[PDB]
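Undergrad: Structure provided below as structure tokens; questions to follow.
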Amino acid sequence: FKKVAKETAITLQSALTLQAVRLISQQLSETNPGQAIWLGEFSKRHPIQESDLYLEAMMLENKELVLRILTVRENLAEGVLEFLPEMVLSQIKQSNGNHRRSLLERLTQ
Amino acid sequence: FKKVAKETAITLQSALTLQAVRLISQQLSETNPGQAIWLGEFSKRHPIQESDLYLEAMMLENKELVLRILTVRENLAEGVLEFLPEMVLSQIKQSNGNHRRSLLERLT
């Protein structure tokens, strides 16, 4: 259970980053929508999956926004990371259960 | 506050499944690679990012494997999920810092 710890954390990071870029997109829609469009199309040219390339990339077009994302992305993180393990594990079990119960019923019938 | 918390948790769920399917694929290559090759061939036609569907699919083609993934993905979860909130907050803080220097440097 070694490299998994790291690789997963990175996914999470990009996750929270996208998740931030998702709020900021909505707020933008209301306030400045010319920006909200830009953000969209820019999020089409650059995979949020690779977050750091993504942010650095933005630095050339919207320094101000890079910054906002950085804070939003950190807040959400605070507000969420702790509640996650007692939640993912739960769902894993519930998902694991339903799969096995349905995989065994399919054999039996 | 939490619609987020949910979606991330779904992502992690997907995430770990993938990570398990990887760890199993590795084992199969060192052993039963005729079927390690099959796993490549399956993972190709189906989106692992929607897990509960990737599995249901494989059910209808190789039951023994679905069952093993579920077993493996849950071991994984137990053995990693705790050191996670601490690892990600840390990394996010370390990145945010690095990105701000870089940005505020690039300004002048």
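Heads up, chain B uses Swiss-Prot numbers, so what you see runs 3-110.
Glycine residues also receive a Cβ, built from the backbone N, Cα and C atoms like all the rest.
Heads up, here are the entries from Swiss-Prot:
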MUTAGEN   B:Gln29 to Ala  No longer assembles RbcL8, forms a larger misassembled complex, no active RuBisCO formed
MUTAGEN   B:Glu32 to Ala  No longer assembles RbcL8, no active RuBisCO formed
MUTAGEN   B:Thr33 to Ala  Assembles about 50% RbcL8
MUTAGEN   B:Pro35 to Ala  Assembles about 50% RbcL8
MUTAGEN   B:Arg70 to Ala  No longer assembles RbcL8, no active RuBisCO formed
MUTAGEN   B:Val74 to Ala  Assembles about 50% RbcL8
MUTAGEN   B:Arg102 to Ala  No longer assembles RbcL8, no active RuBisCO formed
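Surface or core, plus neighbours and distances: that's what I need for these features.
TA: Taking a C-beta cut-off of under 8 Å and a sequence gap of six or more, B:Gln29 (mutagenesis position) has no contacts in its own chain. DSSP assigns B:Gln29 (mutagenesis position) to a helix in the three-state reduction.
With a 10 A radius on its CB, B:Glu32 (mutagenesis position) counts 8 other CB atoms from all the protein chains.
For B:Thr33 (mutagenesis position), other Cβ atoms within 10 Å of its Cβ number 10.
The Cβ of B:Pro35 (mutagenesis position) lies under 8 Å from the Cβ of no residue that sits 6+ residues away along the same chain.
Summarising the environment of B:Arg70 (mutagenesis position), the number of other Cβ atoms within 10 Å of its Cβ, over all protein chains shown, is 15.
The number of other Cβ atoms within 10 Å of the Cβ belonging to B:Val74 (mutagenesis position), over all protein chains shown, comes to 19. Taken residue by residue with DSSP, B:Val74 (mutagenesis position) is part of a helix.
Taking Cβ-Cβ distances under 8 Å and a sequence gap of 6 or more within the same chain, B:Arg102 (mutagenesis position) has no neighbours at all.
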Undergrad: Among the mutagenesis positions (B:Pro35, B:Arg70, B:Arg102), which are close to chain A, meaning C-beta separation under 8 angstroms?
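TA: Of B:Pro35, B:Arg70, B:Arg102, the entries that lie near chain A are B:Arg102.
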